[PDB]
Amino acid sequence: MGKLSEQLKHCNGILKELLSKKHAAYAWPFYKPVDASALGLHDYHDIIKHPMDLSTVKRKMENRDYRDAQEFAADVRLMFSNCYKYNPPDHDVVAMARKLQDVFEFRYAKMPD
Ligand SMILES: CC(=O)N1c2ccc(-c3cnc(C(N)=O)nc3)cc2N(Cc2ccccc2CO)C[C@@H]1C1CC1
């Protein structure tokens, strides 16, 4: 549905990396939408108004929902922010989020322009 812009190509590369086996040890909690019912997190949707995850970002990229790199970045950061909002700062999943966000932020900073 049309070639991605040069900056969105970079974003797509980053997304591929975040989903790759390379980072699976800490990326796995972010692969799919939080299933609040299944995990017994019955307050999750009261606290997190805009859930986000990497599969949703992937779908949006494929569907050309993102019009620029900034919109893509906002969803990725929304995902991490949701994790930092819902979970205590000493939780294992928060440590994983910080590590995956480090991967994201450092490569996002290498955006071509
Ligand atoms: C994305 C996010 O904020 N969350 C999060 C999202 C998804 C999953 C997850 C759990 N199980 C499976 C599975 N069954 O394969 N896949 C993903 C787990 C979490 N963790 C739990 C969790 C993460 C990592 C290590 C240990 C645990 C303790 O169980 C909590 C949190 C949550 C409180 C909001």
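Just so you know, the numbers here start at 1 and follow the chain as drawn.
Header says: X-ray crystallography, 1.7 Å.
Cβ coordinates come from backbone N, Cα and C, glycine included.
Database features, via Swiss-Prot:
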DOMAIN    2-111  domain 'Bromo 2'
MUTAGEN   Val34 to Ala (Swiss-Prot position 376)  Abolished binding to histone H4 acetylated at 'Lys-12' (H4K12ac)
MUTAGEN   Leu39 to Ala (Swiss-Prot position 381)  Reduced binding to histone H4 acetylated at 'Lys-12' (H4K12ac)
MUTAGEN   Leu41 to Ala (Swiss-Prot position 383)  Reduced binding to histone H4 acetylated at 'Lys-12' (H4K12ac)
MUTAGEN   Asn87 to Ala (Swiss-Prot position 429)  Abolished binding to histone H4 acetylated at 'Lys-12' (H4K12ac)
- Identify, among the mutagenesis positions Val34, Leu39, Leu41, the residue whose Cβ has the fewest other Cβ atoms within 10 Å in this structure. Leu39
- Please work out the helix, strand and coil residue numbers for the domain 'Bromo 2' (2-111) from the DSSP assignment. 75 helix, 0 strand, 35 coil
- Item | Neighbourhood of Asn87 (mutagenesis position) by C-beta distance under 8 A, where only residues 6 or more apart in the same chain count | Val93, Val94
